[PDB]
Amino acid sequence: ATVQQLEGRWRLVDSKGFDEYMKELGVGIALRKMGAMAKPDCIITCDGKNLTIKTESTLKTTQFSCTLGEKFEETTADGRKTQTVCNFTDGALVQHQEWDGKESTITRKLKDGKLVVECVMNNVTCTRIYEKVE
Ligand SMILES: O=C(O)c1c(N2CCCCC2)nc2ccc(Cl)cc2c1-c1ccccc1
Ligand SMILES: O=C(O)c1c(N2CCCCC2)nc2ccc(Cl)cc2c1-c1ccccc1
């Protein structure tokens, strides 16, 4: 497994736990209603240790870029400014966000040709499945 195997455009086809995860994050209702109903594409690109992840939908588009293994300031969809690190480890992209004494982990992996995105904060979990599209 390589980080390059995660590259491309992926379309959300299933989500579980996402509203609960946003509630744990303390996201307000206007942002939570957008996320319950947006069906974004995720575009992952990686040039060596450079990674970009863009999330696109008519409702909301976000994008960050980083160097694998380096701490950086990520502005999240809900407007947090986190210290984030992304690494490709044990066949998954692992993203750890820290802010205000809090932490959340986001993983992205290839399973059965699908992109499986999992999030957690304080044992509140979500799983989002995306299918590879042109
Ligand atoms: O899908 C997301 O990127 C994603 C997200 N992710 C889920 C994927 C894993 C990392 C956290 N976390 C969020 C937290 C708060 C809010 Cl308001 C939106 C998101 C979105 C998001 C959803 C729809 C359109 C654009 C962005
Ligand atoms: O109708 C809503 O539930 C509702 C809503 N409010 C907030 C609370 C009470 C009722 C309406 N607030 C929102 C805020 C942001 C966005 Cl993107 C959508 C909504 C919708 C909504 C609109 C269309 C389809 C489904 C839901």
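The numbering of chain A matches Swiss-Prot: 2-135, in order.
Quick check of the header: X-ray crystallography, 1.2 Å.
Cβ atoms are placed via backbone N, Cα and C, with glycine included.
Quick look at what Swiss-Prot annotates:
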type	residues	note
BINDING	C43, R109, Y131	N-eicosanoyl ethanolamine binding site
BINDING	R129, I130, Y131	(9Z,12Z)-octadecadienoate binding site
BINDING	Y131	hexadecanoate binding site
MUTAGEN	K24 to A	Loss of ligand-induced nuclear import; when associated with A-33 and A-34
MUTAGEN	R33 to A	Loss of ligand-induced nuclear import; when associated with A-24 and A-34
MUTAGEN	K34 to A	Loss of ligand-induced nuclear import; when associated with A-24 and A-33
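All features noted in Swiss-Prot, drawn onto the structure.
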residue	record	DSSP (3 states)
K24	mutagenesis position	helix
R33	mutagenesis position	helix
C43	N-eicosanoyl ethanolamine binding site	strand
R109	N-eicosanoyl ethanolamine binding site	strand
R129	(9Z,12Z)-octadecadienoate binding site	strand
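Cα to Cα, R33 (mutagenesis position) and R129 ((9Z,12Z)-octadecadienoate binding site) are separated by 16 Å. Among the residues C43, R109, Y131 said to bind N-eicosanoyl ethanolamine, no two Cα atoms are farther apart than 11 Å. With a cut-off of 6 Å between Cβ and the nearest atom of ligand 2, the recorded positions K24, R33, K34, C43, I130, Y131 reduce to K34. Among the binding-site residues listed here, namely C43, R109, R129, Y131, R129 has its C-alpha nearest to that of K34 (mutagenesis position). Each residue contributes its Cα atom, and for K24 (mutagenesis position) and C43 (N-eicosanoyl ethanolamine binding site) those atoms are 22 Å apart.
Cβ neighbour counts within 10 Å, taken over all protein chains shown, single out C43 as the most crowded of the binding-site residues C43, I130.
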